[PDB]
Amino acid sequence: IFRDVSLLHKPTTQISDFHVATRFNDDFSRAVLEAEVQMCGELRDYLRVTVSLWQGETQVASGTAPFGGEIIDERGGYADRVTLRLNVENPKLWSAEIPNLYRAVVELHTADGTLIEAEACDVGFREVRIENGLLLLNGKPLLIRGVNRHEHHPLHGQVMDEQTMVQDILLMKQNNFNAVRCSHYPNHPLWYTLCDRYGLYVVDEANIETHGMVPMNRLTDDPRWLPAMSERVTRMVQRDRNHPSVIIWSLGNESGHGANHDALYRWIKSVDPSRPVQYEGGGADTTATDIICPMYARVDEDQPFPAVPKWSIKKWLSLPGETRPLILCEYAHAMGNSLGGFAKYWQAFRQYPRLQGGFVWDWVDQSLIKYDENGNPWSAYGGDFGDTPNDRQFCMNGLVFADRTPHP
Amino acid sequence: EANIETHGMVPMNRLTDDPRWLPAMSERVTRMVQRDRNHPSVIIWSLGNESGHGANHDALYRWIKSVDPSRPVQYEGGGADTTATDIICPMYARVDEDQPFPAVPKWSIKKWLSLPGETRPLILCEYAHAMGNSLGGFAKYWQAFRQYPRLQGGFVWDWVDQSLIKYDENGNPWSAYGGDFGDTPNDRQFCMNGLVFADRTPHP
């Protein structure tokens, strides 16, 4: 039990879910905030919902309505849902450069003004789109200066705390990073919130990795695993969808390419078209990814493995028929005395538009603390716990040591 | 290639964008086609050279496509990738470095292909200026050509030296060039960029 345990007391008639969405006009001078709310319990005509948008102390917009959506099909609509739309003139936009945030409050009350209960979330106005081969944020094209980060503490193992999160964030921002990839599973909830607030772009990734199968595909191509996989994707989305920092969804990691991915990718697109989906498995440019997102592709040299070659990044883009943007999910393996050639990458990124950066691999060394004959600590690695079988140093590829002290 | 080059106008477009030259231009294209269309060796039609990019080109390019869809059309003027060419066909674009002149930059060839929205093949109408002691870097080109599919080669510039024979005080011949005929104004050696000398003897 490595993350928290809580108790939540809800009213009988409550808010069961809600989502936020923001549309903009051609120049972003106007937006619409759209909130869809669903409730559970008995539906009584005196029930209302109010969604209010604050900016600080200042209420910017508010909307009130009673349950009951628009007609959706031949049987009608959702009586237990309501969608409000608030107009916001000249909204302050969220970005990693300036994390403009608003507060959204969702009140479930009766008409006489009595509050049954309230929920809330931070809201960031931003638009994410792939357009014409480019990935845009609020209309301009990003250049991702990112890194992959695992949830690792030398002392606590995989238990995360606010202090650690924050440290990481600040180091990253201080060091010129824009974004982080949740290699390779959904993170501790607070993470998104901090990113939302400090300003980092986040790629949220499903907890699915079947690297060790042969071939890699074996389960992901099997309909019998479809359900299990399905839950790893869907729940992630239902949970993190309202955070502004999340700009891209990822189907998992190194699980080859199976029909299960294709389905899940389509699912997402249907459910939340606000973000792009990416998946590297099976060659990095499959039908299950909106972005070419290889790992360890060289700048100028090709590595043409059978079935799944890794072309030089500059070349990959102009392969016949290709038009997607390219962002490396992992590049520049930072294991020990490393990072040679880092600049070559930076230069291509800067010269080719469709090369919108990448995620360095990785943030922290996954070393653990051990103690000697005199209660003296020391950094341990693969196989140091009599662990079998093991990959030794392979767990140390960070840019910073487990204590958060930097490697050169 | 059509006999049309208005390199010396300012801007380059000046006549090719003028409806009044449409007819004249038109005949330079149409007659070429009517005459050479049955030869198998001809695989691509070109609208001319260095005459910028005008509405006259667009029309003529469409004409050809209509009349003889068996071949592609190419024209470099106006940026090398206009709407009047089926192929990106720049001249002197470098392999790896960009030359971003206003209006008509010359991107590095590897980069040019992946510019957003671009999908045509790229073949250089002129590259590797073979003037005098030259051809350095030739290999860089060959290597890109070989690594990138959409880079289907190019045309070196050029075959023979455009030098002419003159005779001395004793009926001895010698190779003459720009301005050697009291010619004004002139571009001197600029007429010698061949891979072979005018006599057809090779340069190294």
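Numbers in chain A track Swiss-Prot; the residues on display, in order, are 209-616.
According to its header, the structure was obtained by X-ray crystallography, 2.8 Å.
The backbone N, Cα and C atoms fix where each Cβ goes, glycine too.
Under a cutoff of 8 A between CB atoms, and with a sequence separation of 6+ in the same chain, the neighbours of A:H358 (mutagenesis position) are A:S391, A:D570, A:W571, A:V572, A:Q574. In Swiss-Prot, a mutagenesis experiment is listed as A:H358 to D, F, L or N, annotated with the note Less stable to heat than wild-type. Causes significant destabilizations of the first transition state.
What Swiss-Prot lists as Mg(2+) 1 binding site is A:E417, A:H419, A:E462, and the listing cites experimental evidence. A simple way to gauge crowding: the CB of A:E462 (mutagenesis position) has 18 other CB atoms within 10 angstroms, across all the protein chains here.
Here the residue is the original one, but Swiss-Prot notes a mutagenesis experiment at this spot, A:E462 to H: Slowly inactivates galactosidase activity by reducing the binding of magnesium. It increases binding specificity.
Per Swiss-Prot, active site, proton donor is recorded for A:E462, and the stated evidence type is experimental evidence.
Among the mutagenesis experiments that Swiss-Prot reports, A:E538 to Q is described with the note: 10000-fold decrease in the beta-galactosidase activity. Listed in sequence order, the residues of the same chain lying 6 or more apart from A:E538 (mutagenesis position) and placing their CB within less than 8 Å of its CB are A:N356, A:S391, A:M503, A:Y504, A:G566, A:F567, A:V568, A:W569, A:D570.
What Swiss-Prot records for A:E538 is active site, nucleophile. In the three-state DSSP classification, A:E538 (mutagenesis position) falls within a strand.
Per Swiss-Prot, mutagenesis A:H541 to E, F or N is noted as: Poorly reactive with galactosyl substrates. Less stable to heat than wild-type. Using a 10 Å Cβ-Cβ cutoff, A:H541 (mutagenesis position) registers 14 neighbours.
The annotation Mg(2+) 2 binding site is assigned in Swiss-Prot to A:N598 on the grounds of experimental evidence. In the three-state DSSP scheme, A:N598 (Mg(2+) 2 binding site) is classed as coil.
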Rounded to an integer, what is the Cα-Cα distance in Å between A:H419 (Mg(2+) 1 binding site) and A:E462 (mutagenesis position)? 5
Other than A:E417, A:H419, A:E462, which residues of the same chain sit close to Mg(2+) 1? List them in sequence order, counting a residue when its Cβ is within 8 Å of the Cβ centroid of the site. A:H392, A:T418, A:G420, A:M424, A:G460, A:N461, A:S463, A:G489
Cβ neighbour count within 10 Å of A:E417 (Mg(2+) 1 binding site): 16
Check: min Cα-Cα distance from A:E417 (Mg(2+) 1 binding site) over recorded positions A:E462, A:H541, A:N598 goes to A:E462
DSSP secondary structure for A:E417 (Mg(2+) 1 binding site), reduced to helix/strand/coil, please. strand
What residues, ordered by sequence, lie under 8 A Cβ-to-Cβ from A:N598 (Mg(2+) 2 binding site) and sit at least six positions away in the same chain? A:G590, A:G591
